[PDB]
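Q: Submitted below is the structure of interest, expressed as structure tokens.
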Amino acid sequence: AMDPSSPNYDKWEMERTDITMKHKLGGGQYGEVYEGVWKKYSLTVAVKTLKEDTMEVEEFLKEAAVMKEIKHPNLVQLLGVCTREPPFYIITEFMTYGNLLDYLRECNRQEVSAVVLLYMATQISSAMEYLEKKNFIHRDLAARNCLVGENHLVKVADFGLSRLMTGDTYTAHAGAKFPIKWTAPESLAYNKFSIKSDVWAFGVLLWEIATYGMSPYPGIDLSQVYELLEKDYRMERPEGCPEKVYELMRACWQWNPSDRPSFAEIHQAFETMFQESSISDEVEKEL
Ligand SMILES: Cc1ccc(NC(=O)c2ccc(CN3CCN(C)CC3)cc2)cc1Nc1nccc(-c2cccnc2)n1
Ligand SMILES: [Cl-]
């Protein structure tokens, strides 16, 4: 596939010996993803590989194919693949600060101020606006699936955490493992996923951002979440959150999917949200 004249030529295919494989990334909270070094550039990269004899070879190849079709500053950047023969690799850039959820929980709040949180939320909506217009659905948007780079740059990723994750984030539901607290009602009850269920998840992600990474619906048992949501319960405006930001969360959590804003509308909302007063002024007024 590396031969220019070949009808099977793929500019993404690269020589895997160009990469030095290091240890598994983030301990193992990403599964078979390893830190690697692209020798020629002395560049640290992230390398996703396939688990020992699994039946997700087609899903792996499908993911590689989809990544070749997307290019956006806020989506993890594909650097190359090694899929001509085993072992299959998907290589992407390495993001210095790791996942957004841990970053929010461990950051210097003086640096990562309300302005920066808004910037992070806006960048995420930009990536989703892109996927939206290209007719893609994310299906598992949450802070744990976003990465943070230099200067608070945020990129939306998809680590296929469903089964890798430990703890209560993902629980048994509809024959699969669902991160219930980020799942839209129609997804929970009718297994219907769409860009609108991503919007509902984005609203939960916005709440994660606004609380520096608190876990949603704290103290509520998952077995009562649907009934509560059906009777219009929603997490209250969190401490210090600007009213306008909370209104956007509420819009994302409309019961009817069709009533939720598009990501294009969400991104625009962010860009013009604080034209009469700054978010800093609102976070003071609120407190
Ligand atoms: C090495 C790799 C291989 C594949 C991917 N893939 C994606 O991140 C991704 C994002 C969006 C889509 C779009 N897709 C559309 C269809 N729907 C259903 C799912 C989403 C697909 C793949 C990322 C990576 N990068 C990655 N993976 C795990 C951890 C890290 C990582 C960790 C710490 C610091 N820097 C990087 N980096
Ligand atoms: Cl899709």
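FYI, residue positions are counted from 1 along the chain as it appears here.
Just so you know, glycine gets a Cβ as well, placed from its N, Cα and C.
Per Swiss-Prot, the features are:
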ACT_SITE  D140  active site, proton acceptor
BINDING   25-33, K48, 93-99  ATP binding site
DOMAIN    19-270  domain 'Protein kinase'
MUTAGEN   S6 to P (Swiss-Prot position 229)  Strongly reduced inhibition by GNF-2
MUTAGEN   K48 to M (Swiss-Prot position 271)  Loss of kinase activity
MUTAGEN   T92 to I (Swiss-Prot position 315)  Loss of inhibition by imatinib. Loss of inhibition by GNF-2
MUTAGEN   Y170 to F (Swiss-Prot position 393)  Minimal reduction in ability to autophosphorylate
MUTAGEN   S223 to A (Swiss-Prot position 446)  No effect on basal activity, but abolishes ionizing radiation-induced activation
MUTAGEN   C241 to Y (Swiss-Prot position 464)  Loss of inhibition by GNF-2
MUTAGEN   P242 to S (Swiss-Prot position 465)  Loss of inhibition by GNF-2
MUTAGEN   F274 to L (Swiss-Prot position 497)  Strongly reduced inhibition by GNF-2
MUTAGEN   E282 to K (Swiss-Prot position 505)  Loss of inhibition by GNF-2
MUTAGEN   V283 to L (Swiss-Prot position 506)  Strongly reduced inhibition by GNF-2
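Can you tell me where each of these features sits in this structure?
A: All protein chains considered, the CB of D140 (active site, proton acceptor) has 21 other CB atoms within 10 Å.
The Cβ of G28 (ATP binding site) lies under 8 Å from the Cβ of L164, each on the same chain and at least six residues away in sequence.
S6 (mutagenesis position): 9 other CB atoms within 10 A of its CB, across all protein chains. Under DSSP, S6 (mutagenesis position) is assigned to coil, being neither helix nor strand in the three-state scheme.
Around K48 (mutagenesis position), the same-chain residues six or more apart in sequence whose CB sits under 8 Å from its CB are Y30, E32, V33, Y34, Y89, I90, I91, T92, listed in sequence order. Under the DSSP three-state reduction, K48 (mutagenesis position) is assigned to strand.
Counted within 10 Å of its Cβ, the other Cβ atoms near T92 (mutagenesis position) come to 21, all protein chains included.
Its Cβ placed at the centre, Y170 (mutagenesis position) has 19 other Cβ atoms within 10 Å. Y170 (mutagenesis position) falls outside any helix or strand according to DSSP and counts as coil.
Counting Cβ atoms from all protein chains shown, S223 (mutagenesis position) has 8 others lying within 10 Å of its own Cβ. DSSP assigns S223 (mutagenesis position) to a helical segment in the three-state reduction.
Its own atom aside, the Cβ of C241 (mutagenesis position) has 23 Cβ atoms within 10 angstroms in the protein chains shown.
Residue environment of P242 (mutagenesis position) contains 23 other Cβ atoms, counted within 10 Å of its Cβ in all protein chains.
DSSP assigns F274 (mutagenesis position) to coil, not to a helix or a strand. The Cβ neighbour count for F274 (mutagenesis position), using a 10 Å radius and every protein chain shown, is 18.
With a 10 A radius on its CB, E282 (mutagenesis position) counts 20 other CB atoms from all the protein chains.
Residues within less than 8 Å, Cβ to Cβ, of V283 (mutagenesis position) and separated from it by at least 6 positions along the same chain comprise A114, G240, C241, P242.
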Q: Could you give the Cα-Cα distance between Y170 (mutagenesis position) and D140 (active site, proton acceptor), in whole Å?
A: 11
Q: Which one is closest to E282 (mutagenesis position) in space, judged by CA to CA distance, out of the recorded positions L25, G31, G98, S223?
A: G98
Q: Inside 10 Å of the Cβ of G31 (ATP binding site), count up the other Cβ atoms and send me the figure.
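A: Within a 10 Å radius of the Cβ of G31 (ATP binding site) lie 18 other Cβ atoms.
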Q: Just to verify a number: CA distance, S6 (mutagenesis position) to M95 (ATP binding site), in angstrom, no decimals.
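A: Taking the Cα atoms only, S6 (mutagenesis position) lies 34 Å from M95 (ATP binding site).
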